[PDB]
Amino acid sequence: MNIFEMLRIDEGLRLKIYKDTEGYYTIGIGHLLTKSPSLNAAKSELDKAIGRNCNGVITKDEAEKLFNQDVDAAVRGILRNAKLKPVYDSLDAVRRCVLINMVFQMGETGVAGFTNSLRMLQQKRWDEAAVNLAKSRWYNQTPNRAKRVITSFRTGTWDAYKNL
């Protein structure tokens with residue numbers, strides 16, 4: 001299991017513009033297009049992102065390209081962020097993927113806000129950190145995904161995804 005497979009499980013693949021869990025216009029593998037209520041705004045962002053007139057629809061290849069970009073941008077974001085970098089550097093391979101999953105979903109800024117949890121992961125207090133992470137809007141809103149993530153940090157293995 002790797003970061004792409006893991007995110008492909010959590011986000012799904014959709015080749016037509018759709019609304020995410022929060023109501024935002026999204027495409028492919030969790031690629032947010034716009035927070036704007038306008039489907040047109042969305043289709044506009046899409047064409048700009050793909051470089052073609054897509055009329056709200058993309059190909060598998062195009063979804064994967066956006067996916068490649070997104071994951072890269074997530075890793076680079078972590079590496080450039082003063083709060084995240086040290087956490088990431090302190091973690092093992094599996095847990096690093098897990099942090100990436102969070103950043104892909106909620107953005108750098110969003111994860112960097114989880115001060116206490118970050119500190120606990122840094123300290124390798126797995127159980128404590130799992131309980132702290134569970135006390136969030138994130139968890140309450142997407143509990144099945146959050147639980148997979150939390151369990152992954154908890155055990156440091158891919159069991160939660162070997163199911164799926």
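Header says: X-ray crystallography, 1.8 Å.
Cβ atoms are placed via backbone N, Cα and C, with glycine included.
Record features, source Swiss-Prot:
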type     : residues               : note
MUTAGEN  : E11 to A, F, H, M or N : Complete loss of enzymatic activity
MUTAGEN  : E11 to Q               : Complete loss of activity
ACT_SITE : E11                    : active site, proton donor/acceptor
MUTAGEN  : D20 to E or Q          : Loss of 99% of enzymatic activity
MUTAGEN  : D20 to C               : Nearly no effet on specific enzymatic activity
ACT_SITE : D20                    : active site, proton donor/acceptor
MUTAGEN  : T26 to E               : Complete loss of activity at neutral pH; covalently bound substrate
MUTAGEN  : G30 to F               : Almost complete loss of enzymatic activity. The enzyme is destabilized by 1.5 kcal/mol
BINDING  : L32, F104, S117, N132  : substrate binding site
MUTAGEN  : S117 to V              : 50-fold decrease in enzymatic activity
MUTAGEN  : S117 to I              : 500-fold decrease in enzymatic activity
MUTAGEN  : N132 to I              : 5-fold decrease in enzymatic activity
MUTAGEN  : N132 to M or F         : 2-fold decrease in enzymatic activity
Per-residue Cβ crowding (10 Å cut-off), top of mutagenesis positions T26, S117, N132: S117
Rounded Cα-Cα span from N132 (mutagenesis position) to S117 (mutagenesis position), Å: 6
Using DSSP and three states only, what is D20 (mutagenesis position)? coil
Separation of alpha carbons, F104 (substrate binding site) and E11 (mutagenesis position) (Å): 10
Sequence gap of 6 or more, Cβ distance under 8 Å: name the residues on the same chain that satisfy this around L32 (substrate binding site), in order along the sequence. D20, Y24, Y25, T26
Rounded to the nearest angstrom, how far is the Cα of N132 (mutagenesis position) from the Cα of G30 (mutagenesis position)? 25
These are the mutagenesis positions: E11, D20. Which one scores highest on other Cβ atoms within 10 Å? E11
